[PDB]
Amino acid sequence: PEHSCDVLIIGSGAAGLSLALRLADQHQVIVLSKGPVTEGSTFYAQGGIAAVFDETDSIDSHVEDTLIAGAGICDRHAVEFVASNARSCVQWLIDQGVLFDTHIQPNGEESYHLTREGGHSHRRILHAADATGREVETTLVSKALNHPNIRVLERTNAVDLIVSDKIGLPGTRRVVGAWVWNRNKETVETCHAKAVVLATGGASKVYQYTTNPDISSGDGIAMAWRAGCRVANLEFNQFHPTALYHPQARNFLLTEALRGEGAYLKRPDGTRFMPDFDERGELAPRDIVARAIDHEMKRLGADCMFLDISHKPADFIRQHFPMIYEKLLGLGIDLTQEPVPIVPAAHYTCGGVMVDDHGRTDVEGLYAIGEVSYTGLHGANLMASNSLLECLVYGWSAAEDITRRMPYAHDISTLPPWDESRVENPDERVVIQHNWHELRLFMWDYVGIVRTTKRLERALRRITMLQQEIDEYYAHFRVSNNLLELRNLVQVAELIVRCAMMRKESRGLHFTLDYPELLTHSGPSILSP
Ligand SMILES: Cc1cc2nc3c(=O)[nH]c(=O)nc-3n(C[C@H](O)[C@H](O)[C@H](O)COP(=O)(O)OP(=O)(O)OC[C@H]3O[C@@H](n4cnc5c(N)ncnc54)[C@H](O)[C@@H]3O)c2cc1C
Ligand SMILES: [Cl-]
Ligand code: NA
């Protein structure tokens, strides 16, 4: 009708496209993308994907690492589960056309060159120079566009899932499609399907500073909540420790792989401060390094700290970090000759919508894979290159559960249209924009790197003003990007803060002055609607 398919996939990064392909030979699939098909975090991925390929590494080692980096509450089934499947999934990417950097030289013959990053104990991250993401996204996209059973709809923003029991369909609660703002034609179209998969990315953008593209507004999570899904661990948001501090680096990350290959992290004065913090140094886990840099900033009153791989051969550097070199040069910084100014910024959402081994949420017919989800793999803190990994494995497992269910699926029934609201107000629309800035700022201050109970109350409080506020002035506003993004950020901020308030302890990326100590028995934080 308006739109019908077998499986609807909201999001076209690693998670969704790779899910797409797996399901394509036998299913009719629509992939949505809020902006052009390639703008998502996946495209901007640098460092690489973790797997275990060397005879010297082991799965066991990869598990342990993760369990460690995750500060004690990862879920082992998930981590193992997942640690035991990449390569395969990674291989599957390769079989799809992905070129990861070829070595030339174990001491006899040809291999995949591998890096490492913090918390890893052997060598295991397949990459493409320092721009893996490009290689990955570009390929997946290319195959998805050449596939008869996959339909990609760019610039199409989902607004909400259609849940049977909300539109007087009879039966148990089950998703049967979603309403989508068609950006180019400014209407909300109705889209039917037998299975919907959220693969929307993360929510880092609720914070004033981040590495992410402007899409990461967490719409997927908000949508799920609104539809009844439990969510978890949203207090565990990772601030990548090395983002660029330059007025013209709109938002810019210098991969951990730099440190993985020798880069140093320096104080504005030349000294290396990690040692004062963690014997693991430059390569300790991010919640820790990021806390350290935040500390030394506060302490010395410094705008920043520095990342330097100078002590290294200019030739290594430029072959391993082509993209970063070219881009720092254009701002007049030579990764080859000087320390680069860095600050911590919001990067990844370790929590999200709870989902089991196949990506199944709490709500029938609804899945969630990728960053938008919470599986248990990352516990309180993600280990570098486990994030792209998660997308693949769950794309996998989600394809296998789906293929089995599809055949016994209810028929594609007809659905109520969206009640296009239509009121306009040039001035009020400007305010929508003030609120965005307002949210992002206090989130940074009240639910940031160092936290306190009271600061959290301040966040909650402003969050509720914004919601009460939003309902009253906005409920009737003609939909538009700015507005949809705001409603969703706000929704998510709320869950981030409620989760942060529940954790009476400091663990992994949640650090509160009011509970410095580890509880003896802990777990995820879970909220259910
Ligand atoms: C700069 C950078 C470098 C990184 N490098 C690495 C790395 O080397 N290794 C690694 O493992 N991880 C890396 N990460 C983390 C990893 O990139 C992400 O966790 C992962 O790419 C998330 O992918 P995803 O498929 O879940 O969503 P994304 O790739 O971010 O895509 C989300 C998709 O959902 C669509 N969408 C969102 N909302 C809506 C909506 N409302 N309606 C319709 N469509 C919607 C978006 O438009 C987009 O298409 C990096 C992240 C960044 C930002
Ligand atoms: Cl990185
Ligand atoms: Na997640």
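The numbers used for chain A are those of Swiss-Prot, and the residues that appear cover 5-533, in sequence.
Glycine too: its Cβ is placed from the backbone N, Cα and C atoms.
Marked as active site, proton donor/acceptor by Swiss-Prot on the basis of a large-scale study or a structure entry: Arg290. Residues or ranges marked as FAD binding site in Swiss-Prot: 16-19, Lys38, 45-52, 161-162, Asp223, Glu375, 391-392. The succinate binding site annotation in Swiss-Prot covers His244, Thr259, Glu260, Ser389. Here Swiss-Prot notes a mutagenesis experiment, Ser45 to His, with the remark: Loss of activity. Has largely lost both FAD and ligand-binding properties. What Swiss-Prot notes for the published mutagenesis of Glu121 to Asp is this: Retains reduced benzyl viologen:fumarate oxidoreductase activity, with 690-fold decrease in catalytic efficiency. Lacks L-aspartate:oxygen and L-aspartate:fumarate oxidoreductase activities. Recorded in Swiss-Prot as a mutagenesis result, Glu121 to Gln carries the remark: Retains reduced benzyl viologen:fumarate oxidoreductase activity, with 17-fold decrease in catalytic efficiency. Lacks L-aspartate:oxygen and L-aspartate:fumarate oxidoreductase activities. For the mutagenesis experiment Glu121 to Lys, the note given by Swiss-Prot reads: Retains reduced benzyl viologen:fumarate oxidoreductase activity, with 72-fold decrease in catalytic efficiency. Lacks L-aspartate:oxygen and L-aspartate:fumarate oxidoreductase activities. Where Swiss-Prot documents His244 to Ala as a mutagenesis experiment, the accompanying text is: 18-fold decrease in catalytic efficiency with both oxygen and fumarate as electron acceptors. Decreases FAD binding. Looking at Swiss-Prot, the entry for mutagenesis of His244 to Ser says: 122-fold decrease in catalytic efficiency with oxygen as electron acceptor. 110-fold decrease in catalytic efficiency with fumarate as electron acceptor. Decreases FAD binding. Where Swiss-Prot documents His351 to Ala as a mutagenesis experiment, the accompanying text is: 1170-fold decrease in catalytic efficiency with oxygen as electron acceptor. 83-fold decrease in catalytic efficiency with fumarate as electron acceptor. Decreases FAD binding.
The subset of recorded positions (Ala19, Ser45, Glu121, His244) lying with their Cα within 10 Å of the Cα of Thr259 (succinate binding site) consists of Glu121, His244, given in sequence order. Same-chain residues with CB within 8 A of the center of the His244, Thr259, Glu260, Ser389 CB atoms, the succinate site residues themselves not counted, are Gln50, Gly51, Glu121, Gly122, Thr246, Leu257, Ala261, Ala388. Less than 8 angstroms from the CB of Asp223 (FAD binding site) sit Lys38, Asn161, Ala162, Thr204, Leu488, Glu489, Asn492, each of them six or more residues away in the same chain. Ligand 2 lies under 6 Å from the Cβ of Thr259, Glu260, out of the recorded positions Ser16, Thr46, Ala49, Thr259, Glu260, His351. Residue annotation for succinate gives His244, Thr259, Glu260, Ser389. The furthest Cα pair among them is separated by 13 Å. Among the recorded positions listed (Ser16, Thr46, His244, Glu260, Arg290), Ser16, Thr46 have a CB atom closer than 6 Å to some atom of ligand 1, in sequence order. Comparing the Cα of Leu392 (FAD binding site) with the Cα of every entry in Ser45, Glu121, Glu260, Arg290, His351, these being the recorded positions, the smallest distance points to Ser45. In the three-state DSSP reading, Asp223 (FAD binding site) counts as helix. The two recorded residues, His351 (mutagenesis position) and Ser389 (succinate binding site), have Cα atoms 13 Å apart. Within 10 Å of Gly52 (FAD binding site), as judged by C-alpha distances, the recorded positions found are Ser389; the full candidate list was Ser45, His244, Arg290, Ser389.
Within 10 Å of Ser389 (succinate binding site), judged by CA to CA distance, lies none of the recorded positions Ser45, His244, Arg290. Cα of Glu121 (mutagenesis position) to Cα of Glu260 (succinate binding site): a distance of 6 Å. Put plainly, the binding-site residues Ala19, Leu392 were compared by Cβ crowding within 10 Å, and the winner is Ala19. Annotation note: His244 (mutagenesis position) sits in a strand segment as assigned by DSSP.
Annotation: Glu260, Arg290 are the recorded positions among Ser16, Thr46, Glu260, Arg290 whose CA atoms are within 10 angstroms of the CA of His244 (mutagenesis position).
In this structure, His351 (mutagenesis position) is part of a beta strand by DSSP.
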